[PDB]
Amino acid sequence: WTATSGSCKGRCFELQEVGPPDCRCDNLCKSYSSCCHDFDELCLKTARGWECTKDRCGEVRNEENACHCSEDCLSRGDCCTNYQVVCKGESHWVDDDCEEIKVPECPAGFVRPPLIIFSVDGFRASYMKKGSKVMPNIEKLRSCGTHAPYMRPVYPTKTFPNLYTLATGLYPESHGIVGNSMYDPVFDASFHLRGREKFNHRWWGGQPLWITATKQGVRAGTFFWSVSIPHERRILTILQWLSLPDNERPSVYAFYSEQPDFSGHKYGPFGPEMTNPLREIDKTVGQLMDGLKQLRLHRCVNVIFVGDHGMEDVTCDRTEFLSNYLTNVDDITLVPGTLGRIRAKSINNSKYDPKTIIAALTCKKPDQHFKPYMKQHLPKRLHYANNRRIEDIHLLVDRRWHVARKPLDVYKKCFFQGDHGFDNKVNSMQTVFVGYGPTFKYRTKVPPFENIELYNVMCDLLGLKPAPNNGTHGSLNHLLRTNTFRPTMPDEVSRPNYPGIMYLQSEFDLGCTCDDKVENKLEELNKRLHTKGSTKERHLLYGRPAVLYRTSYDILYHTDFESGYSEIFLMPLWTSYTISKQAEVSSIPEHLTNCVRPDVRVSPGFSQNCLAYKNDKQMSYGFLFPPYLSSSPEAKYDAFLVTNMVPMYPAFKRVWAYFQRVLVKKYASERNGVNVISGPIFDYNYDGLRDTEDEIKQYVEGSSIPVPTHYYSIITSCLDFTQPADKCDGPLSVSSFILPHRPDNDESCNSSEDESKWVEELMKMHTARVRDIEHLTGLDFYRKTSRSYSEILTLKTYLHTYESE
Ligand SMILES: *[C@@H]1O[C@H](CO)[C@@H](O[C@@H]2O[C@H](CO)[C@@H](O[C@@H]3O[C@H](CO[C@H]4O[C@H](CO)[C@@H](O)[C@H](O[C@H]5O[C@H](CO)[C@@H](O)[C@H](O)[C@@H]5O[C@H]5O[C@H](CO)[C@@H](O)[C@H](O)[C@@H]5O)[C@@H]4O)[C@@H](O)[C@H](O[C@H]4O[C@H](CO)[C@@H](O)[C@H](O)[C@@H]4O[C@H]4O[C@H](CO)[C@@H](O)[C@H](O)[C@@H]4O)[C@@H]3O)[C@H](O)[C@H]2NC(C)=O)[C@H](O)[C@H]1NC(C)=O
Ligand SMILES: Cc1nnn(Cc2cc(C(F)(F)F)ccc2CCC(=O)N2CCC(Cc3ccc(S(N)(=O)=O)cc3)CC2)n1
Ligand SMILES: [Ca+2]
Ligand SMILES: [Ca+2]
Ligand SMILES: [Cl-]
Ligand SMILES: [K+]
Ligand code: NA
Ligand SMILES: [Zn+2]
């Protein structure tokens, strides 16, 4: 019920929302069907349009008009945005030369520069260059302020997940808005774009920026706007709030445009009909900037122009149908389109089996345009699994395609030419970032970054402490002139032991053998020095990683590599080695094919054993430092130590051996040397975070050797590739991966072919940030470099995406 007989007199676009049954006057009342009877008349005036004309200048105030051109309008805060241009001889903001804003130039009574977020739906990154001739206001913000060539959205690349990620700094799996449509099985409730369930606060987790501000005594505008409020009135409303008295006036605001998304769905991303919507958005930016200039705020406010996601070419004829794969198609519910999510149609059907659905969808047609996954097997960089609202079965859809259940779903619902939602590394899904104002840098270009990082910066801009989030605070300090956040490196929790030779060979009963019984004072002192760390500066280039949790581990030194060996997990947490451009690749000699050697620094009780691998018919083993890259025949014996061994499915050994034998050397040739850090990851509950011992679901048969869910590598070199990796004076360059440790290669449809046709393609799909590996391992990397900590934070968030320009 609503008692719509109240009135909006003196309450238009009120900031405090009122409780039913009392009628509402706020910027969402229309969406709730709750506005007072007189809201249109009083709050949505349109008379005489949105621009002053020569004949209106100095008019007698008429309160019926949409905006004003009378002499009293500046003190009332309600002039048309072009008033000073038409009536007082001023220039439009876009026509003024740009001039560095070195300090905030704010009216008396402003305690801090306000922040205005101008958000645009569907604004693809390439529009900034391709549309620049028709967007002069936007082009000025871009060239004069701080800009990235693009900003990476979160997966799925849909509207609600991305706007709420911008507002919270959280991945969708943590904030709870995991699509535009959702079913929550604990609530037994469905969330949709249309309708009222989405207004229930239980869907929306974390803490959005407007709440963070309000809790810390910084007042906020209401961010949301009902679709029927025209853009001109949204801008006039912001400008009027900015004229409130000091104690009532907000410091943070948002504008939202449904364009260019709305037209992009109809016409495709570059349809000739797209020029007009871009023109219209630019005009809206111009109205805001002219309006700020009238209020003497144009060199006081920080403005962010940001998009949620891009737009791709997608038509009805590029649809794959599950009815062409499944016998049982009526026993499933599909969330369809640019991703798929599958669950049982009925919880009472005991003949539902996910294994058989997955198998019927795997590599069945030669050009198949989607790939099925159990959600825990999705690339870790997507962070798309730890939420009961994400269905176990997921379909990753190729760019330009849709998936649907049956053909009748597509013609009883071609209309559309654009859509979005695909993998967030796809070029067409990238969106925009520009920052302009006293707190941003002047004429500065910054590298691409992820939208999860912006909440921290918006908090910095307003002097707020951010709520706990998935950004890396300090990684975007290079965007800011002032208000930088200066973090300290985390303290190491566990210090290592440095074991010497403590065990005789006969103390070990591991069931291992090696043909190594082959015998010098020159070379003996030498090998002793290598075991005490004499080559460590070559192989550990950025210091040892720090262990940020409580555990027992040993540092082990060798000629060609250094490791941190866990006594609890019975394997290295990390293994570090450097491969120069000149390094040579060799084979594993015939006599050493099955060689595994006891490590006399590490007790039998804290070692793996060969017998377990023999008896486990599914599990084999591999090595973290590759025997192929040994510096000499004698050093090669170190690579077969039981302390360098890790458990590997034979199917995974195909991937790992090609990485180690072919790819590492290729990268050293291309990059002028590389430093490699490799290791295991355990994430059995798919939360993106290091497992404790009691979370491990699988062991090598009959032993306490835990099986990793994934294997990582971090590959570092000099950004100036004219210097070798091991003698680099300046910034670094990195690429990393987190490969799933699977007992089959079903993910790779071309795996019966030679590794040269499919392994590198797998690795590119599973590209990762250093920071992703940090979360998964409890390790902290790059502790000892010549670089500033903020620069290192930026390096740790880099993602190598393998898309062209
Ligand atoms: C990205 O950044 C975020 C934010 O920093 C990281 O997420 C945090 O990670 C922590 C660990 O997973 C987690 O800490 C736990 O908090 C529990 C209290 O949680 C409530 O309170 C907070 C604070 O206000 C709130 O934010 C939470 O909100 C979640 O849940 C509601 C719905 O209930 C949602 O609206 C919201 O979207 C959010 O959901 C997400 O997180 C939850 C987990 O909290 C997931 O289940 C969802 O799928 C979704 O992803 C909550 O309202 C606290 O109770 C925990 O303590 C347990 O564990 C410790 C171990 O130290 C143990 O000592 C305790 O005994 C206790 O265990 C008991 O409960 C167990 C389970 O019932 C039981 O088995 C035991 O036997 C015990 O009885 C814990 O400290 C923190 O909540 C989240 N925060 C958010 C916002 O998500 C995230 O990790 C980052 N991602 C990456 C990859 O780095
Ligand atoms: C989602 C989402 N998440 N966070 N925001 C706010 C936002 C954020 C950000 C920021 F700075 F982060 F970039 C910028 C702009 C907005 C406003 C978005 C807006 O104006 N739209 C119209 C209403 C629509 C339906 C709706 C109406 C009402 C409600 S609710 N449940 O809050 O009443 C939800 C969705 C949602 C889109 N939107
Ligand atoms: Ca959108
Ligand atoms: Ca985990
Ligand atoms: Cl969705
Ligand atoms: K075996
Ligand atoms: Na295969
Ligand atoms: Zn859209």
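Note that chain A carries Swiss-Prot numbering, so the residues on display, from first to last, are 51-463, 468-573, 576-591, 617-886.
Heads up, header says this was done by X-ray crystallography, 1.7 Å.
Positions of Cβ are set from backbone N, Cα and C atoms, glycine also.
According to Swiss-Prot, the feature domain 'SMB 2' maps to 98-142, an assignment based on sequence analysis.
Under the heading of mutagenesis, Swiss-Prot lists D171 to N and annotates it as follows: Abolishes lysophospholipase D activity. Cβ neighbour count for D171 (mutagenesis position): 21 (other Cβ atoms within 10 Å of its Cβ, all protein chains included).
In this structure, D358 (Zn(2+) 1 binding site) belongs to neither helix nor strand by DSSP; it is coil. Long-range Cβ proximity for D358 (Zn(2+) 1 binding site), meaning a same-chain Cβ under 8 A and a gap of 6 or more residues, is found for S169, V170, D171, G172, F173, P203, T209, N212, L213, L216, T485. Taken from Swiss-Prot, the feature Zn(2+) 1 binding site covers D171, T209, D358, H359, and the record attributes it to experimental evidence.
One mutagenesis experiment named in Swiss-Prot is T209 to A, and its note says Abolishes lysophospholipase D activity.
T209 to S appears in Swiss-Prot as a published mutagenesis result, with the remark: 15% of wild-type lysophospholipase D activity. Neighbour density for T209 (mutagenesis position): within 10 A of its CB lie 19 other CB atoms from the protein chains shown.
Swiss-Prot lists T209, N230, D311, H474 with the feature 1-(9Z-octadecenoyl)-sn-glycero-3-phosphate binding site. For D311 (mutagenesis position), the same-chain residues 6+ apart in sequence whose C-beta sits under 8 angstroms from its C-beta are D171, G172, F173, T209, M361, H474. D311 (mutagenesis position) falls within a helix when secondary structure is assigned with DSSP.
While the structure shown retains the original residue, Swiss-Prot records the mutagenesis experiment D311 to N with this note: Abolishes lysophospholipase D activity.
The Zn(2+) 2 binding site annotation in Swiss-Prot covers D311, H315, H474. Here the Cβ of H474 (1-(9Z-octadecenoyl)-sn-glycero-3-phosphate binding site) has 30 other Cβ atoms within 10 Å, regardless of which shown protein chain they belong to.
What Swiss-Prot notes for the published mutagenesis of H315 to Q is this: 20% of wild-type lysophospholipase D activity. The C-beta environment of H315 (mutagenesis position), restricted to residues of the same chain at least 6 apart in sequence and closer than 8 Å, consists of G172, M361, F470, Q471, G472, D473.
Classification of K430 (mutagenesis position) by DSSP places it within a helix. According to Swiss-Prot, the mutagenesis experiment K430 to A carries the annotation: Impaired secretion. No effect on lysophospholipase activity.
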Cα-Cα distance linking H359 (Zn(2+) 1 binding site) and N230 (1-(9Z-octadecenoyl)-sn-glycero-3-phosphate binding site), given in Å to the nearest integer: 13
Cβ-Cβ under 8 Å with the domain 'SMB 2' (98-142): same-chain residues at least 6 beyond its ends: 282-283, 285-286, 289-290, 292-294, 336-338, 340-341, 343-345
Integer Å distance between the CA atoms belonging to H359 (Zn(2+) 1 binding site) and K430 (mutagenesis position): 20
Residues of the domain 'SMB 2' (98-142) by DSSP state, where helix covers H, G and I: 12 helix, 3 strand, 30 coil
Recorded positions (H359, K430), the one with most neighbouring Cβ atoms at 10 Å: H359
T209 (mutagenesis position) in three-state DSSP notation: helix
Neighbourhood of ligand 7 - recorded positions from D171, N230, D311, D358 with Cβ under 6 Å: none
Conformational class of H474 (1-(9Z-octadecenoyl)-sn-glycero-3-phosphate binding site) under the three-state DSSP mapping: coil
Listed in sequence order, residues not in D311, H315, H474 with Cβ within 8 Å of the centre of the Zn(2+) 2 site Cβ atoms: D171, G172, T209, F312, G314, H359, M361, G472, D473
